[PDB]
Amino acid sequence: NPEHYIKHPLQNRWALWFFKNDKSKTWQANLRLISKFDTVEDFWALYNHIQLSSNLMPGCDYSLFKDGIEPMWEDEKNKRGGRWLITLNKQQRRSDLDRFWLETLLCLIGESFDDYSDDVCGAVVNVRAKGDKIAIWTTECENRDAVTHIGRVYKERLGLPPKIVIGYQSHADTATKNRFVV
């Protein structure tokens, strides 16, 4: 009876990355691949082992990306895409950060965007002294239907109120303005 002894496979294999601002190293060399996983059980084993984002010192990041997509704009699957940005004030580090990040991870591994989950590349949490941020990265900022569906589902998944707006920015624009709001 497979149910009892088989791990539950995920649709994708995912890689968890960590970044810390060590000024003695190049940006690229400070980026650090923690682990890959591709089952429900292996996700929880990894998540339960590592620090909550709210416990990271300012200047650190986690990211979760589909295996083979590096968490930087330069990657072939990121350079024409962009992100849905969640901005958190200093008081939301305590109230919302960790639960928003966990929810974001589950939206990814649970493929919660239906047909358009294929457009998802990963997600990034930035812990910063001026304010934390969470973003889902998608692969094509011109994909109006995919991007807006991802944004609508995401916003409801976080339980954000309908008086709040979240914005979607292309990476190319970020590197030097919202393309969509939801």
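The residue numbers of chain A are those assigned by Swiss-Prot, with the residues present covering 30-205, 212-217 sequentially.
Per the header of the entry, the method used was X-ray crystallography, 2.0 Å.
Including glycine, each Cβ sits where the backbone N, Cα and C put it.
Per Swiss-Prot, the features are as follows:
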- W56 to A: Abolishes mRNA nuclear export. Impairs nuclear pore complex reprogramming. No effect on interaction with PML or viral Z protein but reduces binding to the mRNA cap. Capable of AKT1 activation. Does not impair interaction with HHEX or HOXA9 (MUTAGEN)
- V69 to A: Reduces interaction with LRPPRC. Abolishes interaction with LRPPRC and abolishes CCND1 mRNA export; when associated with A-73 (MUTAGEN)
- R157 to E: Abolishes binding to the 4ESE element in mRNAs; when associated with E-159 and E-162 (MUTAGEN)
- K162 to E: Abolishes binding to the 4ESE element in mRNAs; when associated with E-157 and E-159 (MUTAGEN)
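Known features from Swiss-Prot, placed on the structure.
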residue : record               : DSSP class
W56     : mutagenesis position : coil
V69     : mutagenesis position : helix
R157    : mutagenesis position : coil
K162    : mutagenesis position : strand
Checklist entry - How far is it from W56 (mutagenesis position) to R157 (mutagenesis position), counting Cα to Cα, in Å? => result 16
Checklist outcome for this item: Around the Cβ of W56 (mutagenesis position), other Cβ atoms found within 10 Å total 10
Next on the checklist: Give me the count of other Cβ atoms within 10 A of the Cβ belonging to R157 (mutagenesis position).
Outcome noted: 15
Checklist entry - Where's the emptiest Cβ shell within 10 Å among the mutagenesis positions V69, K162? => result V69
Checklist outcome for this item: Residues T205 and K212 bracket 6 unmodelled positions; their Cα atoms are separated by (Å) 11
Checklist entry - Cα of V69 (mutagenesis position) to Cα of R157 (mutagenesis position): how many Å, rounded? => result 30
